[PDB]
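For reference, the structure discussed in these notes is given below.
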Amino acid sequence: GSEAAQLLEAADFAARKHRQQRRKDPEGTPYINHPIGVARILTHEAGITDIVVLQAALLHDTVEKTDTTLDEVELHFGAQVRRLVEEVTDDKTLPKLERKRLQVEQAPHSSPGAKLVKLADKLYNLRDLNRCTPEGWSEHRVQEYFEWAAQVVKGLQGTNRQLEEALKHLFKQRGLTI
Ligand SMILES: NC(=O)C1=CN([C@@H]2O[C@H](COP(=O)(O)OP(=O)(O)OC[C@H]3O[C@@H](n4cnc5c(N)ncnc54)[C@H](OP(=O)(O)O)[C@@H]3O)[C@@H](O)[C@H]2O)C=CC1
Ligand code: NA
Ligand SMILES: [Zn+2]
């Protein structure tokens, strides 16, 4: 259908899949606010209009964080959306540190659409950490998240100047470069 209808299909799908989940801020914000915010970063700041990229951004956490399967994504949204979502889906069969390390290792080799989603996802989470230290976190755990995110984003450059410039500003504010 129209761009709008296609976006609302993905937004409503993600809202239902994430309905019982909450972010780790003290207030426990509904999890769906994150994928919506990531996708809005892409339209409002990055100038993105590719509906496949924007659908993937709304859905980028459904397979990683819920029972949703990659085949279910393709079933409702097609193969280009499914391939994007797969690219940004951590292998939850792996230990946390290996997932953290693979994001650094696999950042340069991702498709342009996956780099856009990865950049916007990092930008949302770093803004969130600045806004509110998550429940149970120390201030130096926040800094270290930034130190790791900088290593990932280093591998994502050459994709979108607006997002990369915004990330560079946040990293610089905490003494981190590129
Ligand atoms: N320095 C320290 O004091 C400590 C550091 N650590 C380190 O932290 C890691 C812990 O791993 P893990 O259990 O995955 O915890 P994470 O460090 O992975 O938690 C951060 C993740 O939570 C999601 N998230 C949910 N709510 C928020 C929010 N309000 N703001 C930002 N992000 C949010 C984001 O993922 P998404 O975008 O997918 O929602 C984000 O990537 C280990 O790698 C360990 O080395 C661990 C213990 C102490
Ligand atoms: Na994690
Ligand atoms: Zn995310």
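Shown for chain A, in order and in Swiss-Prot numbering: 2-179.
This deposition comes from X-ray crystallography, 2.1 Å.
Each residue, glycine too, has its Cβ placed from N, Cα and C.
Neighbour list (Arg24 (mutagenesis position), Cβ cut-off 8 Å, at least 6 residues apart, same chain): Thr30, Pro31, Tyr32, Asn34, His35, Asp129, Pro135. Secondary structure at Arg24 (mutagenesis position), as computed by DSSP, is coil. For the mutagenesis experiment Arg24 to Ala, the note given by Swiss-Prot reads: Abrogates ppGpp hydrolase activity.
Here Swiss-Prot flags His35, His61, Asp62, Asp122 as Mn(2+) binding site. The DSSP secondary structure for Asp122 (Mn(2+) binding site) is helix.
For the published mutagenesis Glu65 to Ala, Swiss-Prot gives the following note: Abrogates ppGpp hydrolase activity. Taking the Cβ of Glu65 (mutagenesis position) as reference, residues of its chain lying under 8 Å away and at least six apart in sequence are, in sequence order, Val89, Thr90, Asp91, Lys93.
As annotated by Swiss-Prot, active site, nucleophile applies to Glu65. In the three-state DSSP reading, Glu65 (mutagenesis position) counts as helix.
Excluding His35, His61, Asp62, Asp122 themselves, the residues of that chain whose CB lies within 8 A of the CB mean position for the Mn(2+) site are, in sequence, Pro36, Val39, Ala58, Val89, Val118, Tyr125. In this structure, the recorded positions that sit close to ligand 3, with a C-beta under 6 angstroms from any of its atoms, are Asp122, chosen from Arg24, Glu65, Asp122. Each of the binding-site residues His35, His61 was scored by the other Cβ atoms within 10 Å of its Cβ; the lowest score goes to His35. In sequence order, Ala15, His19, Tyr32, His35, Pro36 constitute the residues six or more apart from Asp62 (Mn(2+) binding site) in its chain with CB-CB distances below 8 Å.
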